[PDB]
Amino acid sequence: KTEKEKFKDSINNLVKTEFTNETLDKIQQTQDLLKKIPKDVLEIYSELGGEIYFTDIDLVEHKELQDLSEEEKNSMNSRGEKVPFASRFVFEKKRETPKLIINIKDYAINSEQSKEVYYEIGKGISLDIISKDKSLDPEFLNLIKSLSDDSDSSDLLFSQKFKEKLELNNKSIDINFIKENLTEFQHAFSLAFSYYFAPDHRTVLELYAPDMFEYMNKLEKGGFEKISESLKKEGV
Amino acid sequence: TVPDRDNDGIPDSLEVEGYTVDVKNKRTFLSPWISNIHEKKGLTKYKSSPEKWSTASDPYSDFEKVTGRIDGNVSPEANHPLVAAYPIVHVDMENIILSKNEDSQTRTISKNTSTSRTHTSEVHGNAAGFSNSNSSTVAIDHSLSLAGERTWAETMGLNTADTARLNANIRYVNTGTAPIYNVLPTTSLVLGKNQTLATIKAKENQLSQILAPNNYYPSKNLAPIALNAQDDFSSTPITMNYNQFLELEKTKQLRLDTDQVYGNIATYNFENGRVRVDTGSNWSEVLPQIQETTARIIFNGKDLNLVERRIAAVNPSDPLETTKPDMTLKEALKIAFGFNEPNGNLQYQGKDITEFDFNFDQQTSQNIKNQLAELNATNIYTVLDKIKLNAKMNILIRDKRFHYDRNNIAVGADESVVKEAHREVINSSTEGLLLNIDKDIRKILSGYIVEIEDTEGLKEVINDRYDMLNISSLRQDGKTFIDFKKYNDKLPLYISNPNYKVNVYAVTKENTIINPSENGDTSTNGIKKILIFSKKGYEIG
Amino acid sequence: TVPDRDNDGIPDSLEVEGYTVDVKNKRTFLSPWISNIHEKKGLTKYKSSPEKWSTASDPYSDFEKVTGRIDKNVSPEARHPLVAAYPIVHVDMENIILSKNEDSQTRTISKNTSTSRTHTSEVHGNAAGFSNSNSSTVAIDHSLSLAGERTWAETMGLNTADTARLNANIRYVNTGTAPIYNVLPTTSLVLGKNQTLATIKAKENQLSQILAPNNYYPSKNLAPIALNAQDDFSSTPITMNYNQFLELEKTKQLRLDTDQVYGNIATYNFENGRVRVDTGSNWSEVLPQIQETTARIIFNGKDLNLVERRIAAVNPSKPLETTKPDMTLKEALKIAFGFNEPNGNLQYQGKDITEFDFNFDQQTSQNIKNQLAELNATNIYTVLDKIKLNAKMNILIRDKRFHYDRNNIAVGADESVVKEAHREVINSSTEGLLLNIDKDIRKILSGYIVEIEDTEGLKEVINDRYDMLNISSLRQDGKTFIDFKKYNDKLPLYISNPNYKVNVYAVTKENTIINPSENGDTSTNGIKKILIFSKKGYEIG
Amino acid sequence: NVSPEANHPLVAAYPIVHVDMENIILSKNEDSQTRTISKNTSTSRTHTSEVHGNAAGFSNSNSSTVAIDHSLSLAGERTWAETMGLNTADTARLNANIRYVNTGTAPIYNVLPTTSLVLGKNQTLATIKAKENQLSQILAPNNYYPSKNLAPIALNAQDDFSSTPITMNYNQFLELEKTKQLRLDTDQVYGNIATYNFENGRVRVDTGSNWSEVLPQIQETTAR
Ligand SMILES: [Ca+2]
Ligand SMILES: [Ca+2]
Ligand SMILES: [Ca+2]
Ligand SMILES: [Ca+2]
């Protein structure tokens, strides 16, 4: 490794020698975004019946398939509670079948925008990993039990209202509390999904909540494939 | 692997979108800004530039600054990636002695001085102001110490064909944010305008001692450095002929131009953590790069002394200096000096931001007037969180209450606050006065004038001399002491009638005189004074 | 596997066809020029040579120049790949002081000077034209400061057997586009034509200070450097005999030739971003190659001072210099000095290009006359975007209004300009006047002549001497002050009648006289004057 | 700085520098304001051939002859020996202004050559040995070393480290007034060669290369 080679790969990504088009590079960056979640997650989303679309620049519903139709009726879909639909770039249409609309942006350069995509993907496939038939698949119930009050630094996975309600009820194992706040359970799973698969900060989940990391690691090392082939064999 | 272009240790996306260094179980951890769990513990959200190894161009990294793997003498506000760490050392002169060049026990004159760091601006209208140099002016005491000493030239006994020698005690002082380790700078002593008397060149590496920030080199519990006193390898005195002595007695003022040659830089060594002076690094390599890519701000809120800090701002013509984060004026004040907003109002220890005065050079005033034009506002104190800073700006925040001379030193206030400052009496007597005057107000008072008034009203000034105003003394408990006995032959105030009135006057540093007037005027006739004290003779006892 | 012959970092096709440097979110990208998406954002289209490591042959690369990874004191106009970055330092002389070689207190002459960088051109008819070295000619003041000083030789008391010594205060100034870091050049003081009095040689490594562009080495708020006043080891003064003193008193002008030895070059270091003085590089290896492959343009539109830039043009003999991009004259003016086209017309801050006077030397005149003939045009201002530049071209743009001497200094304009420039009268009084004269016009005025016109009309000149025209002053706010009090025994103007006219004249520097004339003329008879100020006596007060 | 016709592979590139003398002043060895004589000169490079028939012509050396002006400048100045006021037991001193000039095709960079001043046939008056590396300046082809807008080099004038004058006794003064001609034999010691460096293109003076190694090989394989 001479000085010339060290300088030559010091500027390996600063010189874009083949650019030639503006919206042809956003497409390559969106493809490189989506190609690093594993194959089993995408195949679970297809066996559920899901769609993913790389639309052009039309933020509010100029998109003809997310057009003036069935839509969100809420106050919170980000990691906070904004939903200012003029300034969104990912939405999921899941009424009769799942369908994900991903606007194309510069995802290799922005890493905060590149996390809402994984958050909505994990929101989409939440109810088929968090449950088996109509339940909470009680490994996940033991997980939320182990993260409820046993760690003050596992409030990165819960909302504010879910935290105060789980504080007030304080013994939530019953099926009364489970079906009253299932959206918060999906929120916790999807937020751990986005923290696990964003490349820059996975170790924040490994540090501040070390047992959710084990759940996600076993998922990635074969639970996704298991639930995929289960839904496949049920599909025939 | 993660991309890291500048090669300091922090990945790019963290440096662009925010990061902080948290301490888990006991180990440290460099994490992105999770707003839920990092805001509770009171951590700071950092931002840097992903293509500079040191965003403020100072010789410490971004990683080293945020994680604490730095020299521990580096000032605490220079632990931020956006505040530069560099030394600003000048020379403090304590007292001088003057004698003729050769029985010389009464043929000398010994006076105390007063040294302050200067920021020489432009002349008003009848002659870009702010430039990079360390200089300070001294102020030899014009008043008397003995009973009847007078007439400096005749006190020393000089004629036209005589030369005088100079000797003084100096002390270096580092008011920057980084320490010097072996080398001391080479100051020169300038009289008048360009008449350089001597160059002080205290020999390097006869010391090995540290000049930390906010500290003196011969520390305050040691003895000062004497100018040309010991003669070990200094066979030359500091000579001064009669003409220069005449200008020195006319002005009673000198100047000490200190240059910027410092030593080496002490850097953290990653194998055993030993901070060791590196012979490769040098401050001469670093200081121009700091001076070209940052925006200085000068402030005198803590006391009436100027403090210079430099904050790393963008520069729109440069592609590498468009990488640094956006710096507003409010954030620069909050991270460099120590301002905070308790309720929503930016204030520096109680004093609100509207009590301070903004001054720029020409370029900055143009640059900021254009921002106020396109922001559609007229008050800079309202939009203080939207004024973007760029590189090579120069701002000067100073206090509104006072009046400043050419060197931006506080030399006087208006009358109303001087009268308000003296409305706390602890004890009153015919021997003196006990008051709680504030420490900043009492820095602009040259001395006092005491007089006695008849019951019908008369004007009898006790100490009717220009060199007899130093009747104030300060005790360490924090309470001043005026004294009538100092120029009344050690005898108290002679009250003739208990229904008399006592009148004490105050003269600020812009109004006092240092030399008698053209004919013989050692009188306090044409001196602008201020009513401070008016009680009766039956109330002081 | 892209081709890169020169190893600067940019691939060949980018360097030939156009490239630009753009900052995204916070990172910098070097991408080719795509016209529709790049012109909107306001970016610059760069073009370079694919076979030189630096197209302008200076020590900074093409990559380092356009991407900002350069020593930050390199001037912003020299960050283009086609503008050379090299220092041009000359010596500025503040004041001289002349004493006789050994009661000598009123036997010295202390005068103010005026130093300007010169560009000596071709002589007219009775003696490559433009030569490349730094030289400046001082001009000693011929007026009087003492009320009754006359006759320099008898002012000092100089005889034919005596010798006279010289002392002066100088300071250096870098007007180029790169800094000098440790070494200062060795200037030499030539008097007359070839009579070198002394060689001013600064001590080696007596400084570690940077000499940045547009900056002085002893800065404007410090003390200047004095020639041989230090004495000690260098007690060798600068001695003139009687004939040389008579030549100096006749001519009142010296010359300071400065050579081109500078220090080393400070280079960016890609690992930790540190700018450090490289002992491997040197300016003397670079300056010939800059001087042989570039085209020089000299321009004085900002102020009446000559400013030299060099632009990398082709040389059709060498195949390595046929690789550089094509450089028209218009683009050279736009990227080197700061001209622009707001509405189609090439102008320099309001002043159109047609107010400037193109002057080439011999070879360039032939080279450009051929292009004008083959373009079938006669007005050069029309085809300014088709005149191709080549290597070793010397062009000299200057302002059309004034008249220039042999060293291309403006020494006095047409009279109609001087009359127009004095049409703003602010204050009229018996003691003086206040006018808003322009900064450019006030460079060429040597002094003023005051006389009184009667109601009939007479002539009585108050300052009727060649060395008494110095009356004018300037307040710093922007208002000059003419003064009749200076040569009227400190008594005001004797308005004998309110129906009189007070005639004031102006004399330019090409019409003034600095010596007594042939027989005895210490009078202003043979001095060409311009009518400036003639109003009634009752509009004055 | 290599001359444009030496860009051909078949034309050699090498420096040919000689000394140009501008004006001389002559005075007696010690009131000397009219006891001097100042004359302008004229220097030309020579190519000394064979004598006609009554005494291979062309050889490798740099030499030039000067021609002191024989005419007058004042109204009635005459008789050089009596103008200076010399007798048989007097010695005179010499001082002049010189300028080097490179008429070859390559530049010299630091070192200047060491010429000698020859009067008559072999009477060497002095050797001019202007101190190397007190300069760092270039002597390009077709250019003078103290350039024409600067001041010339004065022979033995400043005396900084030169305590010896250029003395001349009465007999040599007689031959000088008889001939009004000198000679300046300049040798061929030059500096180093500045070579192109292929990584960054910097032309830099190489301490390995030297003109003394190259010049005999040029002189043996070429045709002048
Ligand atoms: Ca980094
Ligand atoms: Ca960084
Ligand atoms: Ca290239
Ligand atoms: Ca190139």
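We number chain B the same way Swiss-Prot does; the residues here are 203-304, 312-336, 351-764, in that order.
Quick reminder: no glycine exception, Cβ is built from N, Cα and C everywhere.
If you check Swiss-Prot, you get these features:
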type    : residues                                                   : note
BINDING : B:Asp206, B:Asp208, B:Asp210, B:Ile212, B:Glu217           : Ca(2+) 1 binding site
BINDING : B:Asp208, B:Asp210, B:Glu217, B:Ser251, B:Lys254, B:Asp264 : Ca(2+) 2 binding site
MUTAGEN : B:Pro213 to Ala                                            : Decrease in the ability to bind to LF and partially toxic at high concentrations
MUTAGEN : B:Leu232 to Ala                                            : Loss of ability to bind to LF and completely non-toxic
MUTAGEN : B:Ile239 to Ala                                            : Decrease in the ability to bind to LF and partially toxic at high concentrations
MUTAGEN : B:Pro289 to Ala                                            : Reduced toxicity in combination with lethal factor. Decreased membrane insertion and translocation of LF
MUTAGEN : B:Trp375 to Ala                                            : Loss of toxicity probably due to faulty membrane insertion or translocation of LF/EF into the cytosol
MUTAGEN : B:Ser411 to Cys                                            : Loss of capability to undergo conformational changes that lead to pore formation and translocation
MUTAGEN : B:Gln512 to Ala                                            : Loss of heptamerization capability
MUTAGEN : B:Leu543 to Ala                                            : Decrease in heptamerization capability
VARIANT : B:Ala600 to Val                                            : In strain: BA1024, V770-NP1-R, Carbosap and Ferrara
MUTAGEN : B:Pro715 to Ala                                            : Great decrease in toxicity due to decrease in cell binding
MUTAGEN : B:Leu716 to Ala                                            : Decrease in toxicity due to decrease in cell binding
B:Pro213 (mutagenesis position) as reference: those recorded positions from B:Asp206, B:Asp264, B:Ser411, B:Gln512, B:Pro715 with C-alpha within 10 Å of it:
B:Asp206
Neighbouring C-beta atoms (10 Å sphere around the C-beta of B:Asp264 (Ca(2+) 2 binding site)):
26
Using an 8 Å cut-off from the Cβ centroid of B:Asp208, B:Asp210, B:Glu217, B:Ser251, B:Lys254, B:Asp264, can you name the remaining same-chain residues around the Ca(2+) 2 site, in sequence order?
B:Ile212, B:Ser250, B:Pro252, B:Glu253, B:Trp255, B:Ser256, B:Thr257, B:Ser263, B:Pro283
Output field, Ca(2+) 1 shell: CB within 8 Å of site CB centroid, site B:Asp206, B:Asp208, B:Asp210, B:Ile212, B:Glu217 dropped:
B:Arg207, B:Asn209, B:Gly211, B:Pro213, B:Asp214, B:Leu216, B:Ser250, B:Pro252, B:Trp255, B:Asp264, B:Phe265
For B:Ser411 (mutagenesis position), identify the closest of the binding-site residues B:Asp206, B:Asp208, B:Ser251, B:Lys254, judging by Cα separation.
B:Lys254
Take the Cβ of B:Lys254 (Ca(2+) 2 binding site) and count every other Cβ within 10 Å, whichever protein chain it belongs to.
25
Inter-residue Cα distance where the pair is B:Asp206 (Ca(2+) 1 binding site) and B:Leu232 (mutagenesis position), in Å:
14
Residue among recorded positions B:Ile212, B:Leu543, B:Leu716 with least C-beta crowding, 10 angstrom cut-off:
B:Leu716
When you rank B:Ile239, B:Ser251, B:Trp375, B:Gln512 by Cα distance to B:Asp210 (Ca(2+) 1 binding site), which of the recorded positions ends up on top as the closest?
B:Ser251
What is the one among the recorded positions B:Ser251, B:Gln512 whose Cβ has the most other Cβ atoms less than or equal to 10 Å away?
B:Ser251
List only the single closest residue to B:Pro289 (mutagenesis position), chosen from the recorded positions B:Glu217, B:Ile239, B:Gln512, B:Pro715, B:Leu716 by CA-CA distance.
B:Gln512
Just going by other Cβ atoms within 10 Å, which of the binding-site residues B:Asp206, B:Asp208, B:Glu217 has the emptiest spot?
B:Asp206
Test of understanding: give the count of other CB atoms lying within 10 angstroms of the CB of B:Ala600 (variant position).
13
Would you list, in sequence order, the mutagenesis positions among B:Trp375, B:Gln512, B:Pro715, B:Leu716 whose CA lies within 10 Å of the CA of B:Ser251 (Ca(2+) 2 binding site)?
none
Looking at the recorded positions B:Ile239, B:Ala600, B:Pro715, which has the shortest Cα distance to B:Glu217 (Ca(2+) 1 binding site)?
B:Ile239
Out of B:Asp208, B:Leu232, B:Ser251, B:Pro715, B:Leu716, which recorded positions have CB atoms lying under 6 Å from ligand 1?
B:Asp208
Which of the mutagenesis positions B:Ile239, B:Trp375, B:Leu543 have a Cβ less than 8 Å from any Cβ in chain A?
B:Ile239
